[PDB]
Every structure is written in structure tokens, then in C-alpha cells.
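*Asks:* Before I ask anything, here is the structure I am working with.
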Amino acid sequence: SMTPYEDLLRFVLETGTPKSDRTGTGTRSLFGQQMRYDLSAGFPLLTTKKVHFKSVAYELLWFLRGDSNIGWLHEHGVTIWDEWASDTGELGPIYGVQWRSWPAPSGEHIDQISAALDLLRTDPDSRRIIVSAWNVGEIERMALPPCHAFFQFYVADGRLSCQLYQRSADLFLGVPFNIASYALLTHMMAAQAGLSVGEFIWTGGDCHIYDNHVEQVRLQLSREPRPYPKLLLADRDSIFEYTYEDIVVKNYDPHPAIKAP
Amino acid sequence: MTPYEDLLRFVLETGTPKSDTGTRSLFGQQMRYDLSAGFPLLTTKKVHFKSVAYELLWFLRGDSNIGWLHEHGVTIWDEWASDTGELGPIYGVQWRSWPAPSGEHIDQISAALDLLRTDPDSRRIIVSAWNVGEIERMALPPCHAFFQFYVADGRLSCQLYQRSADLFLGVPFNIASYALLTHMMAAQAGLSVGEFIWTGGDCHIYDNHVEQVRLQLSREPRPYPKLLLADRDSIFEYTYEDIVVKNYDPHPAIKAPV
């Protein structure tokens, strides 16, 4: 179909502002960019390169568990968080802790995921259906400041839309994964709320391509997309009860993975 | 370029209807303005920039009370205030004094300025009003919830995430407000201005604003004004008189319906 991601990737490659961070890393970047995907037309797992959906799905279930220790990821062979874990596998109060138990001054702890699902079911027109990981007073404890910092849901004509704000975006390595993650989340929330899927909107702050990814990006940009796959979910009575085996990505026909430093 | 009017028209013509006051709405929309080419105070109606400027200065004070705003002839917040003029820890309180677990209070405005001066390439220059645990204490939940700064070639850009947007009444304020904030931050960080990017969640036109919108949309847009800021040693020392808008030549104000 269409290629919102590839278009943005190309746009930053071709018009992005050059930078270097004293260490000499180097980037090309644009600020405040936006992609939309119509989820009803297909699941936005990129086909111009294979995206490792297994890690996407496990990491999401891990967030949904409200988990802060990489142990569970490791058990399932997901190593993306390994770099930043403590000697004990702890990461501080990151996404999972904030999504499921943001500490309030009242001493209460807020499960934003259940709260959002309750709004989707009882007050679907609410303009306050929001989940934030950007807990200003806790950031320094986290291993890293939240990248996908907050998201908002919206309902129209029985369809659920979701918009993510992502403060920082490695367009080549990170974003394809980020897109799959929040699209998957949107399917889970929709099913649990008794809704169909609408749009996923990705809004980025600093959208950058690392200089050492440029060849990988040009190869990908030279490839023609296949149709998006179809996402299927087994039945569960709670979003917190989805397991990896409940998820099928059907008819995913990607070009080969591109390995990048 | 008139992103505002374009968006307003887009929603009027394609927004999905709702109830119940009643709206037309679209979700996840974005506008961008090049601040170096003009100050985005709308000209298709006379915007009450006095309220915009005072409200922003008031946010910067980190005030939870309407008094200072109210006594300057700005009454937009009056209806939501308590007996004492109190609002709970809204916008400015979070900007200037987000309460941390340590008992410390975080001044996100000063911290943002700090990064802009010492580490302008940072991808974490963020100010948030969306304090999940304190929103129940606020008179109403933050609308312009979260914003981010970015620097390229000595120019400061700013992106606002606005969760909910009354397109006719609120957005022209929101746009001018953050544009003005971006000028203040740039001047204090010793940068020039780049782009203001407005990103909206629920973007709506109220059914009782439809005629006002059609009137606004029938007017031809004019050249944007220019903003000038007198010099100050601190963002917290700007006054209303420091803020000068030149060449502002708008069509007539359009009264908010009762």
C-alpha cells in the first residue's frame, strides 16, 4: 500500500540537518514529524525489511506486566534492554512501573492502562484518555529517560485511534519497532474495549538518522513494499492476560532483514 | 501559509460528528509555523493577545491563584477558580515546581533553559504539565500538556502536544502563547527562533461555533505581525510591557458565543 515510514525516512535523509555530538557519532535530523497508518487496512509491520516482531511483542507484554527487571525478557531471548540494566537486571521505574503504578502524592498508585480501558468502555468520547511515562520526578532513577513518552487514545464511530509522542527517534533501528509496538498495543486495547481499530499516529520530536546507518537506509529505500500483514488476537478477558502465543501476524512477506551497527 | 485556517477548514468539512454539547472532530493533526518569518498571531480575526501574554507570564510565576491574572483585566480563568481564587496545581505550578518524591520541587523551565545553554543537542529538553497523580487536584486537566525544544544551527524550535483542542476558541491562544514562550526561551538561551510545531490530539469545532468559523474562513489572511522582546536577564523577569507586537492588522474580533 502506502509507505508513511519510508517517506519520512527518505525526507530526513534528503533534507535533514547535520549534527555531531563531540564524540563524533553524527546524525541527520528533523524535528516535529508525523506519520499515520490506517490500522483497518493492515498491520504496520514494515515489509521493506524484516522487523523482529518477537522482541516487539515480548517487550510490550513486559511493559504490560508493569515489570522493571529484564529477567523475563531474557527468559524469552529478548536482549534489547541488556545494555542498560544494573548488575541485577534492574532498570529503575521505567515504562511498566509508570503505566501500571504511577505514584501519586496521595499515596495511591495509578494504573493508567486500566484507567484508559475503563474510559474507552464507559466514556469513549473523553478527551483525557492518556497514558504517560514521563514522570518528571522519577526520570533520574530510570536507566534511560522514556523515548516513547506518552500516548492518547480516541474513539470515532466505534473505531479506536492512538497517537504516540516519541521524543527521540532513531529512524532506522528504533522507529520500525516502535510503530509495531504501539500498533499492537492499539489492537489489544481495541479488543478489550469492544472497539475496532482506526488510525495509529506517530509523532516524533527529534527524528534522526545516524550517519553509520546511511548505507542501510539507501538499500531499504531501494526496495518496494509488499502488502501489510494481518494481525490476529486470541480471546482473553483482560489485556494483562495476553501471552505471546495469543498473537498471530498473518501473511507477513518482508524483504530480508538489514543488519546495522 | 495558513496552517490554522487550513486545519479549521479540514475539520469543518471532514470531522466526524459527536455528542453530547456537540462537535465535529479529527484526531492527531499538526501545524507548523516558521517563527523567523513572522509571529503567528492570527489575522483572520483579532486575537486578544493581551490575555495571551498575561496568561503566559502568569504560568511563568508558577501561580495557583487567579488574582494576579484577574487584577490585570484577564478573566479567562475566573470561572474555574475557587472561593479564594485557587485552581489547584495547574500548568505553571507543574512547569516551575513539579513535586518530586524527595520532597524537592523541579523547575522544568530553568532545567530546559540549562540544557539549551549547555547541551543544546539534547533530545530530552522537555516540559510536562501532565502530572498524572496531581490532575485530580487541578480545576481541570492540562490541555496543552507537554512540550519539547530542539536546536539546529542556532535556531530554537518548539513542539507542543495538545491533548484537546477547541479549534475556534482555544487554539489561536495556544499558538500565540507557545510562539511567545519560544521567543522568550530563545532570547534567554541566546538563540534565534526556528519553528513552532503544534500537534493536536482531539481537534474539534463546537457545533455552536460553526457560523463564527464559516465567517472566519470567508476572510482573506493577511501578513503576520512581528514580535519584539525588550532585553531581560531572566525569563522570570519579562513583563507585559517588554512584549511588543508590530504591524498587527487583523480582521475584526469575532465574539465567543454565549
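We're sticking with Swiss-Prot numbering for chain B, so the shown stretch reads 4-23, 27-264, in order.
Any Cβ shown, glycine's included, is placed from N, Cα and C.
The active site, nucleophile annotation in Swiss-Prot covers B:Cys149. Quoted from Swiss-Prot for the published mutagenesis B:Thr205 to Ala: Appears to be functional by complementation study. Quoting Swiss-Prot on the mutagenesis of B:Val264 to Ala: Appears to be non-functional by complementation study.
Please go over these features one by one and say how buried each is and what sits next to it.
*Replies:* Close to B:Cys149 (active site, nucleophile) in the fold, though at least 6 residues off in sequence, lie B:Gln168, B:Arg169, B:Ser170, B:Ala171, B:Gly176, B:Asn180, each with a CB less than 8 Å from its CB.
In three-state terms derived from DSSP, B:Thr205 (mutagenesis position) belongs to an extended strand segment.
DSSP classifies B:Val264 (mutagenesis position) as coil under the three-state reduction. Same-chain residues at least 6 positions away in sequence with a Cβ under 8 Å from that of B:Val264 (mutagenesis position) are not found in this chain.
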*Asks:* Taking the Cβ of B:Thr205 (mutagenesis position) as centre, how many other Cβ atoms lie within 10 Å?
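*Replies:* Taking every protein chain into account, the count is 27.
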*Asks:* So the entry has no coordinates for 3 residues flanked by B:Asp23 and B:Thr27. How far apart are their C-alpha atoms in Å?
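*Replies:* It comes to 5 Å between the two flanking Cα atoms.
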